[PDB]
Amino acid sequence: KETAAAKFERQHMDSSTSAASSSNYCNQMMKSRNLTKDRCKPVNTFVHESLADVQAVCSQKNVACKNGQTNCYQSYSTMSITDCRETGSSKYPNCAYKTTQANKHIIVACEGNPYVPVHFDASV
Ligand SMILES: Nc1ncnc2c1ncn2[C@@H]1O[C@H](COP(=O)(O)NCC(=O)O)[C@@H](O)[C@H]1O
């Protein structure tokens, strides 16, 4: 989605309503957020918190990134999230996902001025 920050909002933010989600949530959202255009993106996480709350994680607990960079941050509080995982029977362009709701700490990578999330690293 143009800027890395905009791409993070498109791929990972859903405070647009849902405090949680339904059984077809990932099927709809993986498609509507354009994560099934080129291929079936195999896994993706949506965060059901305010943009302000998720942007705030960039000033919280500094942790190592999976790629070995040092610009990752873990939320002090648990956040409402939805994990989407491509099913065994899923075949492009009919991408199929399991919708898993959870409350976990998020880990995001941050970059830029202003310093904002550009990558979803993990939930713990
Ligand atoms: N530590 C990191 N800082 C900035 N980007 C990072 C990073 N660790 C991994 N990435 C990026 O992870 C990307 C692939 O996943 P993604 O960034 O699309 N995933 C969430 C997002 O950023 O919206 C690659 O382009 C990497 O450059």
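We number chain A the way Swiss-Prot does; in order, the residues shown are 27-150.
Looks like X-ray crystallography, 1.6 Å, at least that's what the header says.
Including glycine, each Cβ sits where the backbone N, Cα and C put it.
So that you can see what the record holds, here are the features copied from Swiss-Prot:
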- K33, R36, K67, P68, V69, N70, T71, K92, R111: substrate binding site (BINDING)
- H38 to A: Loss of activity (MUTAGEN)
- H38: active site, proton acceptor (ACT_SITE)
- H145 to A: Loss of activity (MUTAGEN)
- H145: active site, proton donor (ACT_SITE)
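Positions of Swiss-Prot features highlighted on the structure.
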residue	record	CB count, 10 Å
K33	substrate binding site	13
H38	mutagenesis position	19
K67	substrate binding site	17
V69	substrate binding site	11
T71	substrate binding site	19
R111	substrate binding site	14
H145	mutagenesis position	20
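DSSP classifies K67 (substrate binding site) as coil under the three-state reduction.
Filtering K33, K67, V69, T71, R111, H145 by Cβ distance to ligand 1 (under 6 A) retains the following recorded positions: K33, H145. Rounded to the nearest whole angstrom, the C-alpha distance between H145 (mutagenesis position) and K33 (substrate binding site) is 9. In the three-state DSSP classification, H38 (mutagenesis position) falls within a helix.
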